[PDB]
Amino acid sequence: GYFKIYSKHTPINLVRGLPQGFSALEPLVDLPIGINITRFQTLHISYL
Amino acid sequence: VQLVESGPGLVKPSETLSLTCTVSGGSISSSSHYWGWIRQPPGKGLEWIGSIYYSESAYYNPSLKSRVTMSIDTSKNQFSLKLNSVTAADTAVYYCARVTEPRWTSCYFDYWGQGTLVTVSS
Amino acid sequence: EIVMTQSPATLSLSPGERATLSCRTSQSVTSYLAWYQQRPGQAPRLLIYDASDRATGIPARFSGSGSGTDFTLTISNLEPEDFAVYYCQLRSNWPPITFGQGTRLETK
Amino acid sequence: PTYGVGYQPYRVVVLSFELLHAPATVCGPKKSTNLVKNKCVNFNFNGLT
């Protein structure tokens, strides 16, 4: 019943592709939402 | 209890009419009673002027409020009335009475004073 | 405005009868009423409060029909010294402490 | 002010506690006690005894 979000932010100079390396994701927040999840979708910003 | 009125019996027009009511059967500092003034012209009906509470505040008539004020003095155990810019329509007998307002609309004058006749003329 | 109307202006009855004075308020709120008696040359005397309560020293012949908008003061047995002017008094929100026009009770 | 106590105004505040199957967001001060150093004590830090 806890949705835990860990996050990590890095400056990457690679132009394309997933970088090769190690980086630990610190916890960002634990939210006891207590709901069942089976799918999700990403949201992007639109520049008018 | 008893209430006694005092003040000049003549007031010239467009001048302040001052009256003082002195009680002696009780206390004006009691938190159960108001002290009011009721006037009636000769051969006319009663008209409540204003009632004062012991602390300082008071409430008056919605017609005479502009030219009326009331004051109290617990030390001398008496309350006074001022009626500014007296016209010829104020020629009347003024009584000072004891008011009891227990619930909301229950507002009766328990014991009245004999009253004094103030005739305003030039 | 809550206007007070007493009735009748003059009432002609003899001692031994019963008198019925009416004090109707405007088509407006309803609550309590006070009845006062005033003889010539004397300050008005409190007769009834809270729409029927005999004041301290009022004989049993005085009564009040404390009901809706209209109120009624009733004098069971008119005594010789019961003929005077009677005023009904309300205490509304605005104007506060309204007085009736007065009913003159005389001996027919 | 000239009323009886039964007719005088009274200010009433009612505290109700909504306890759902959701995280508590309101808790007691938990009796904030002073810190003691260099002495054998029974400590409790954020529930860790």
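In order, the residues displayed for chain A correspond to 199-240, 244-249 in Swiss-Prot numbering, which applies throughout.
This deposition comes from electron microscopy, 4.5 Å.
Each Cβ is built from the backbone N, Cα and C atoms, and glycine gets one as well.
As recorded in Swiss-Prot, the features of this protein are as follows:
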type	residues	note
VARIANT	A:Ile210 to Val	In strain: Omicron/BA.2.75
VARIANT	A:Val213 to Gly	In strain: Omicron/BA.2, Omicron/BA.2.12.1, Omicron/BA.2.75, Omicron/BA.4, Omicron/BA.5, Omicron/BQ.1.1
VARIANT	A:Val213 to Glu	In strain: Omicron/XBB.1.5, Omicron/EG.5.1
VARIANT	A:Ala222 to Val	In strain: 20A.EU1
MUTAGEN	A:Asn234 to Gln	Increased resistance to neutralizing antibodies
- Query: Closest to A:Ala222 (variant position): which of the recorded positions A:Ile210, A:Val213, A:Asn234, going by Cα position?
  - Reply: A:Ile210
- Item | Candidate with the highest Cβ count within 10 Å, taken from the variant positions A:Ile210, A:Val213, A:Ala222 | A:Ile210
- Message: With every protein chain in view, what's the tally of Cβ atoms within 10 Å of the Cβ of A:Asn234 (mutagenesis position), excluding that atom itself?
- Response: 6
- Item | Cα separation, A:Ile210 (variant position) to A:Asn234 (mutagenesis position) (Å, whole number) | 34
